[PDB]
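**Q** Below is the structure I would like to discuss, written out as structure tokens.
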Amino acid sequence: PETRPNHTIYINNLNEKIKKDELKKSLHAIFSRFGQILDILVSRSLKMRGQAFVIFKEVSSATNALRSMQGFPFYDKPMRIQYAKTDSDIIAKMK
RNA sequence: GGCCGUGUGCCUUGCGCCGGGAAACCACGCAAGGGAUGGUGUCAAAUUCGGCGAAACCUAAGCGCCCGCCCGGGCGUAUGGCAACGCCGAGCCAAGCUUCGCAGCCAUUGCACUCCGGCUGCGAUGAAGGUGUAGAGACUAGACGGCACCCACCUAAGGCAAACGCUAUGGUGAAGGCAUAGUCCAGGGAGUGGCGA
Ligand SMILES: [K+]
Ligand SMILES: [K+]
Ligand SMILES: [K+]
Ligand SMILES: [K+]
Ligand SMILES: [K+]
Ligand SMILES: [Mg+2]
Ligand SMILES: [Mg+2]
Ligand SMILES: [Mg+2]
Ligand SMILES: [Mg+2]
Ligand SMILES: [Mg+2]
Ligand SMILES: [Mg+2]
Ligand SMILES: [Mg+2]
Ligand SMILES: [Mg+2]
Ligand SMILES: [Mg+2]
Ligand SMILES: [Mg+2]
Ligand SMILES: [Mg+2]
Ligand SMILES: [Mg+2]
Ligand SMILES: [Mg+2]
């Protein structure tokens, strides 16, 4: 249902057809009114397909995205949203 | 269609040998013979532009030489030819591969930060191999070629085995297709004309 506070959020169960260059722009404008966004990682590989990571500036921007856009029908499919249990390599360089 | 020689290519044997390889066996340098060279299926495309190199054989202008000189001849001799054929640069190519773009189905609910599941469908791509390279040339199929597999034989590194050892993803089963089987038309047989010496 929910994991533990983190800047990055683990998203799965999505439409597995939209291209990498297209899906990055499909998440930019919709998930912007929560705060500053860092980077979005998308992979079409068998392990990572239908899965995406989204990183915000602060926890407040990440928690707002967790509640306001919870279970949004993204391309005819609702999305499962959890916090990333493992910290990203981007955040560790800043801390 | 058959004999007698010539050169070049080819394999076998016998011998050289800073080479690659674990070995088998490739690669080379040469010398002496023609006995020996698996199968089955599959692919039929690009076939273009230039350049380098060549023996046997054909020939003798220039040279030397001799007919005492000249006049004419005679001799040798490629730097002239033809050509088996050895390659090279660029473009291009059918399947089987190496890697990407898009579609389609079968899967998969998956926490990753460098990147990665299958199968058929074109399009693009690397590594072989081919074309270029036949008597001018043209078309047809095949194999002696490309690809996949099978068989025989050798070997045994890696893997397996406590171990005698076992096994190929390693090799070997010639070159021809610089036109091979064929059809076709060039060329000689069979004219005339140019160039050359
Ligand atoms: K002969
Ligand atoms: K050796
Ligand atoms: K050839
Ligand atoms: K062994
Ligand atoms: K020929
Ligand atoms: Mg024989
Ligand atoms: Mg044809
Ligand atoms: Mg004279
Ligand atoms: Mg005279
Ligand atoms: Mg002679
Ligand atoms: Mg000559
Ligand atoms: Mg040529
Ligand atoms: Mg031709
Ligand atoms: Mg042998
Ligand atoms: Mg040929
Ligand atoms: Mg020939
Ligand atoms: Mg022929
Ligand atoms: Mg004539």
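By Swiss-Prot numbering, chain A shows 4-98, in order.
Cβ atoms here come from the backbone N, Cα and C positions, even for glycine.
Quick paste of what Swiss-Prot says about this protein:
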- A:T11 to V: Abolishes RNA binding (MUTAGEN)
- A:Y13 to F: Substantially reduces RNA binding (MUTAGEN)
- A:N15 to V: Abolishes RNA binding (MUTAGEN)
- A:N16 to V: Substantially reduces RNA binding (MUTAGEN)
- A:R52 to Q: Abolishes RNA binding (MUTAGEN)
**Q** How long is the line from the C-alpha of A:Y13 (mutagenesis position) to the C-alpha of A:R52 (mutagenesis position), rounded to the nearest angstrom?
**A** 12
**Q** Between A:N15 (mutagenesis position) and A:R52 (mutagenesis position), how far is it from one CA atom to the other, in Å?
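**A** The separation of the Cα atoms works out to 8 Å.
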**Q** Going by DSSP, is A:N15 (mutagenesis position) part of a helix, a strand, or coil?
**A** strand
**Q** Rank the mutagenesis positions A:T11, A:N15 by the number of other Cβ atoms within 10 Å of each Cβ and report the first-ranked residue.
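**A** Buried the deepest by this measure is A:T11.
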**Q** Enumerate same-chain residues with a sequence separation of six or more from A:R52 (mutagenesis position) and a Cβ-Cβ distance below 8 A; give 'none' if the list is empty.
**A** A:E19, A:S46
**Q** With the cut-off set at 10 Å between Cβ atoms, which of these mutagenesis positions ends up with the most neighbours? Options: A:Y13, A:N16.
**A** A:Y13
